[PDB]
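Step one of this worksheet: look at the structure below.
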Amino acid sequence: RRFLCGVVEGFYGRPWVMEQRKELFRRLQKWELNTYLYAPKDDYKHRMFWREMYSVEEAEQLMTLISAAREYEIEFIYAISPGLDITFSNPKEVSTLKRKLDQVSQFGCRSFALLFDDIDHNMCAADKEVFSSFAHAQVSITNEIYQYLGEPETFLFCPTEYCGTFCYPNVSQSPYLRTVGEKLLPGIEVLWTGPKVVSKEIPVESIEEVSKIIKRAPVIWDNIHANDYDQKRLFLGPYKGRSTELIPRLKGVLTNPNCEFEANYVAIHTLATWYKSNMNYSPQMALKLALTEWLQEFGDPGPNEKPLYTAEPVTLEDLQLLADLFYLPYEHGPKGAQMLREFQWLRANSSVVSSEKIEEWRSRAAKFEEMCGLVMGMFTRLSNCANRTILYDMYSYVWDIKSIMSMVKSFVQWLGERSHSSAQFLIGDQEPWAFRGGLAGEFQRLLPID
Amino acid sequence: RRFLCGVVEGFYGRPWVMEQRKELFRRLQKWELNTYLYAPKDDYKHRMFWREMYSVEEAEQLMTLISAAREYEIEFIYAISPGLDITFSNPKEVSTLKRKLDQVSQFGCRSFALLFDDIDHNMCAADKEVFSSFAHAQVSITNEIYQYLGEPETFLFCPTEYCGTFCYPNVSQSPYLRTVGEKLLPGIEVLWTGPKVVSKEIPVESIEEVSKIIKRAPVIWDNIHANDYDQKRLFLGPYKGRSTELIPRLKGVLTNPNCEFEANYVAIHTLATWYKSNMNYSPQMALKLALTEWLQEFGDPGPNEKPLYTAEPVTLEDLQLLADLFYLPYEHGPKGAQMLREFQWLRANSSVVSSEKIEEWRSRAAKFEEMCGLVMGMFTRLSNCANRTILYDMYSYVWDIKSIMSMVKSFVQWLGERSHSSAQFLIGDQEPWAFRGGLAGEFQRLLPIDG
Ligand SMILES: CC(=O)Nc1nc(F)c(CN2CC[C@H](OCc3noc(C)n3)C[C@@H]2C)s1
Ligand SMILES: CC(=O)Nc1nc(F)c(CN2CC[C@H](OCc3noc(C)n3)C[C@@H]2C)s1
């Protein structure tokens, strides 16, 4: 029983580089995962200019990339997205699509995908005269490509209605999916993101629902750890909301993770744990394993001689804290959720300190300040660690939380000194606001803060 | 007369990748520049763990990188920074340094550099017993490496006192530089950043000053476009503050630019213009050329057939505006300087609208709101162009300017409404503050903005 488990590079944003992808293939193999779907939205020749051939430089890179996948026994799948401006009814458009995939096939690629995600449902007049519907047009060209490429063992199709919320009028009664299930050649796989684009949970019943109308078990394109929809978000939490009971009901799972390559250790490690779990998986136990394994990636003179360069090393606790601060799309981690609650409470109840309630406030304030210090401890230790590669992939996120938290600790301390002081708390007096660089900082200082 | 002109990848931050460096070599050649100094502070084996050999994977990458430099006729210079924890007096430390540079030499590298920048001046007791000073220790090992590597044609030394402000007690009377000038082998080049780490201007007289004590013309390591000292600063302005009169008084210029690769088009293009200027250079003319050339990097069906994908293209004006907002360390660009002045004025004179003065306020407010709209327009055209990745390098900056700017436009609109509406202006009510994502955003919303 073949099962596609791995990664889809299918986000908007800076595509990953050779060095990173080769590293991804090493990791997938060691974690017994087997698939890689090549689909960067911002490779201008994958989507926007799907018609254009790859240059000689681009060709050498793709050959190298495909050889690296083969070397680590990872199935490389080349995806193409022609849906933005293709005229399905034009024979010249069909041979251009064939020309493009023959080029990539000449680079050693054996598996392919046709994606029709995030495109206008409205066809041109020429296509309307040839196909009963949009689904007819897509299936027609997808079947033609699949057969033209000699019916590859691994060939995927991504529908325009790729999740529950995108199905018109719904999953069970979609005429688009109806056509897909009936006319799409049986050997072609169908990609699905679950109930939503970013699914909190993928319930077994929803997979049975879609499998009936598409007439096959789908391959999940999972957006649980994707973050290209918010420049200020990062998901270091475990694979969650997908029962192992989905495994016999699926043809595979391809995770579409965070843009920042090094942040995808937990995302991919926990998915591998889930896949090999023997129908018994715990997100908390999986997160602990991933964090423990991740920590490894973070790592002589005389008395009158110069001491060797040394830094206070990153701890498991620092990583537990970090993952809890940058957790999942629908939940913060325990430690982050707790800190937020503590801050909300202290701010809401600051009036008691402006008897047992005063004791409660001071006790919770002291515990919060320690929590704040631990975030600073984490920042400092990460910023002085051996692995600069891991650090600079997340630095902005960590720096940002560290900065906001020091203003929060200051404010909580100010609220405490209120009984002994009439001094005012000003955001303008805080270093992140006052010492903010660039032209933007000059403008920001002139805004009416306080 | 050999003259080293090019780039030094010598900052703190994420090092550039293979794809980027190969592109840098293509650009340097086409712009008739010739040198690349490899010195990323955060390549863990360049500085922090200078002793450790490169792995097999690291080795293949360095070989590929060095072959790419040769392919585009760029001199590749490998730098090593052992100064944080080296015991100069230890023979084992000296052979480790030799072992490390023999490894990189085996990858095809012919040129080398020893850097002693940003290190504690205080030597260990073992070193004090062997060398009269810190300068003695450095020169000793630098001369040993240079000769051990068979005296390479291109060999550089970066002093601990690499700029005017870092010289104790001053440039002309530095005992450290005195030792450097006297004992450093003549064939070795000395790197210098001018009067400061980030020099506003490099005056000819300052180069004469330093050349006397170091007893040679230096190679400028220029930090004009560097941005690792501030997470919120970016420099797209032209090469400025360095007369072409410096060229015959220097062994070269190596620019240390912004951490974000695609943001170094102007920085490197204008330096090439300056280098080939034939003693007549204009920063404004150079900036215009660079911007015009950079615009190129941003770029049939029937009537009943589907129209080809098309995007509203990025304009020269958008680039002029972008460069003006992220200009130079000591100056904003005209358009950015103007916008700031307009905002300062409007805020300072808001009381008139709380007769000809009211007309002035309303007129300047309207012009400012258009200026604000042009910034959003620029942001939008850049995020929807053919080459999205250029903006992916600069996103944090463009997003931040766009965001503050929208809040500033709101504030200016609120100020002009104070005569009619009684509504209060709240930062918390503004979209960049209110719709801020992540856990950090949740905490930020709970901060006492507006008291
Ligand atoms: C088949 C399939 O899943 N195709 C995809 N293509 C890309 F580029 C994806 C990544 N990003 C793109 C931006 C999307 O922002 C809109 C959004 N939808 O909900 C939320 C939350 N944001 C989120 C989405 C997760 S997922
Ligand atoms: C010989 C020579 O010039 N060597 C250099 N090494 C690095 F890494 C440079 C780049 N950066 C390093 C950081 C410097 O920040 C100092 C600073 N000032 O306030 C704060 C905060 N940091 C500025 C300087 C421009 S220049």
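Using Swiss-Prot numbers, chain A covers 58-337, 374-392, 413, 540-593, 601-696, in order.
Heads up, header says this was done by X-ray crystallography, 2.5 Å.
Using N, Cα and C of the backbone, Cβ positions are placed for all residues, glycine too.
In the three-state DSSP assignment, the secondary structure recorded for A:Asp175 (mutagenesis position) is coil. Cβ contacts within 10 Å of A:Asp175 (mutagenesis position), excluding its own Cβ and spanning all protein chains shown: 16. Per Swiss-Prot, active site, proton donor is recorded for A:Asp175.
What Swiss-Prot lists as protein binding site is A:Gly67, A:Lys98, A:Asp174, A:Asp175, A:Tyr219, A:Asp285, A:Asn313, and the listing cites experimental evidence. Proximity of A:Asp174 (mutagenesis position) to non-local residues of its own chain (separation of 6 or more, Cβ distance below 8 Å) is seen for A:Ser138, A:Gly140, A:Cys215, A:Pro216, A:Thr217, A:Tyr219, A:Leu248, given in sequence order.
Among the features that Swiss-Prot reports, domain 'GH84' is placed at A:60-336, with the record citing sequence analysis.
Around A:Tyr69 (mutagenesis position), the same-chain residues six or more apart in sequence whose CB sits under 8 Å from its CB are A:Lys98, A:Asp99, A:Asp285, listed in sequence order. The note that Swiss-Prot attaches to the published mutagenesis A:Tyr69 to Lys or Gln is: Strongly reduces affinity for glycopeptide substrates. Nearly abolishes enzyme activity.
Looking at Swiss-Prot, you'll find the mutagenesis A:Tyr69 to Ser noted as follows: Strongly reduces affinity for glycopeptide substrates. Nearly abolishes enzyme activity.
The mutagenesis experiment A:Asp174 to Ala is recorded by Swiss-Prot, whose note states: Nearly abolishes enzyme activity.
Looking at Swiss-Prot, you'll find the mutagenesis A:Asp175 to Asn noted as follows: Nearly abolishes enzyme activity.
Here the residue is the original one, while Swiss-Prot reports the published mutagenesis A:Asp175 to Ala with the comment Nearly abolishes enzyme activity.
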Anchor-to-anchor CA distance, Å, A:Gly392 and A:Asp413 (intervening 20 residues not built): 18
Gap length 7 residues; flanking Cα-Cα distance, A:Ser593 to A:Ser601, Å: 13
Neighbouring C-beta atoms (10 Å sphere around the C-beta of A:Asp285 (protein binding site)): 17
Binding-site residues compared (A:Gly67, A:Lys98, A:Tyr219, A:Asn313) - the one with the fewest other Cβ atoms within 10 Å: A:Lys98
A:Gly67 (protein binding site) and A:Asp175 (mutagenesis position), distance between Cα atoms, whole Å: 12
